[PDB]
Amino acid sequence: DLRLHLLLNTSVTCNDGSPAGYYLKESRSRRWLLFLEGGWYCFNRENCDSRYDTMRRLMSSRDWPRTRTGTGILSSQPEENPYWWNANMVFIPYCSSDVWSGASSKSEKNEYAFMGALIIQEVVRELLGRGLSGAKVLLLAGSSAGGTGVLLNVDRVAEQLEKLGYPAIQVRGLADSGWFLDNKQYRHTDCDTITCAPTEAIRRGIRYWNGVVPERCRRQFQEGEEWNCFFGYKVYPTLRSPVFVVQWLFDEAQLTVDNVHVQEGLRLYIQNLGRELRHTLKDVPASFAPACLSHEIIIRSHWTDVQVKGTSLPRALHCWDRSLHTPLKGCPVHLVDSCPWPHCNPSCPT
Ligand SMILES: *[C@@H]1O[C@H](CO)[C@@H](O)[C@H](O)[C@H]1NC(C)=O
Ligand SMILES: Cn1[nH]c(=O)cc1Nc1ccccc1
């Protein structure tokens, strides 16, 4: 089990001012896995108020359990986790509703705190006194909103460790189901909560959260256009840390924001979405992109079952490790399906 620790710096908070935190299982290993939880976001008073009543664990630590069980890539059992079962394991709950980008406290002017970027920094700082100072590799992983969080924060963790005097820790990122397209939608609605497209919702969110993006991406798109850096294919080329990208070609969250819930028009729309996603990954050398309609994530216990070209994700991640010690005989790291319809890969989740 992973044991809860609330942050000693109680000024770094969840949305409602309760302290943020992390769950830890030590492996007395020089590998550290820090995993970012997902769970959408909120971007104004009214839809944050709604989220506070029916998704409170995503806005508050007041009700968190004292322990959690690690699953999938967070499992310590080699049967379930062929990749990193003997690593030090950290699960960081998502309680900031800001795609891990915020840097704003609750105050007389702000009903909620949005501190996702500062939560990650404070977790890292507090872990350095519990053994992270001796690490050889720190893998910042995440699913869904947490996968986009990896892309927004992995270079900031690398910079933080460099400035604290730990240049020998290699920082890497693993972004699962956080690689979205700002594409044409299947049906169109002007921007309330359910009609607001991600580009418009994220533009408003950044202002509401005091959201922060990677500096080299911010310098490209400049003031008012930071929303671009929340889209993987736009932020990835600006990053210096090695990042492995896991993305379903037909991700259920992407289709939902595209107002898709089969005749010829919709068939062509779905096939073109798969082709577009494949295109954005052509020059991403470490990636795993199966042709499935899914919302399943890498902390699920049966994560080893899906294969691309006969290679599982735990194997691809191991080959990635070897590549960071020129391609490796029988140990591939770039695995993108080419077939054009959901479940044309037989290993897709059932
Ligand atoms: C607590 O965290 C805040 C936000 O990062 C920071 O400004 C402050 O210096 C921290 N306090 C201590 C004692 O580390
Ligand atoms: C928030 N979230 N939830 C997911 O499942 C994926 C994301 N990231 C995202 C990035 C840009 C635009 C829209 C969403």
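Residue numbering for chain A follows Swiss-Prot, covering 88-115, 117-279, 281-350, 356-419, 427-451 in order.
A Cβ is built for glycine as well, from the same backbone N, Cα and C atoms used for every other residue.
In Swiss-Prot, a published mutagenesis experiment is listed as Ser232 to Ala, annotated Abolishes enzyme activity. Unable to mediate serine depalmitoleoylation of WNT proteins. Classification of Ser232 (mutagenesis position) by DSSP places it in coil, neither helical nor stranded. When other Cβ atoms within 10 Å of the Cβ of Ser232 (mutagenesis position) are tallied across all protein chains shown, the result is 21.
Sequence annotations record features per position, and here Swiss-Prot assigns active site, charge relay system to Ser232 (among others).
Counting every protein chain shown, 24 other Cβ atoms lie within 10 Å of the Cβ of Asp340 (active site, charge relay system). Residues or ranges marked as active site, charge relay system by Swiss-Prot: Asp340 (among others).
Under the three-state DSSP scheme, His389 (active site, charge relay system) falls in the coil class. Listed in sequence order, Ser232, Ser265, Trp337, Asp340, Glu341, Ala342 are the same-chain residues six or more apart from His389 (active site, charge relay system) with CB atoms under 8 A from its CB. Positions annotated as active site, charge relay system by Swiss-Prot: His389 (among others).
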Interval bridged by 5 absent residues [Cα of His350 to Cα of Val356, Å]: 11
Recorded positions close to ligand 2 - of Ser232, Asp340, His389, only those whose C-beta is under 6 Å away: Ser232
Direct Cα-Cα distance, rounded to whole Å, spanning the 7 residues left out between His419 and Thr427: 11
